[PDB]
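Below: one structure, written as structure tokens.
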Amino acid sequence: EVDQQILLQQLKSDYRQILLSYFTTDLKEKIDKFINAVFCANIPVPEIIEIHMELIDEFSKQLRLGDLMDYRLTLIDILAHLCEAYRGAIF
């Protein structure tokens, strides 16, 4: 187990699956698990935002088309859940 990239790549993989199933019908568990992992690893929000953008770039290439602006809903949903995880813990 070399370093941080081991987890950051797994998280990117997990987030990819959330994006691809976001506008479908079960998803809740995938999001809850992703949130708990970034929460437990103290991953900064800018890193999550970077994963989002990277996957958007990958998607745009696979689709032969960087804001896929509808996926901003997904990011909002993720950040809102992360905020609440942290807020529910502070006190």
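Residue numbering for chain A follows Swiss-Prot, covering 4-29, 32-70, 74-75, 78-101 in order.
Per deposition record, X-ray crystallography, 2.0 Å.
Placement of Cβ uses the backbone N, Cα and C atoms for every residue, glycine included.
Listed features, source Swiss-Prot:
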type	residues	note
MUTAGEN	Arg69 to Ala	Abolishes the interaction with KaiC
For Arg69 (mutagenesis position), the number of other Cβ atoms found within 10 Å of its own Cβ: 5
Across 2 unmodelled residues, the distance in Å between the CA atoms of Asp75 and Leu78: 4
Deposited-model gap closure distance - 2 residues unmodelled, Cα of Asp29 to Cα of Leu32, Å: 4
Anchor-to-anchor distance, in angstrom and between Cα atoms, for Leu70 and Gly74 with 3 residues unmodelled between: 10
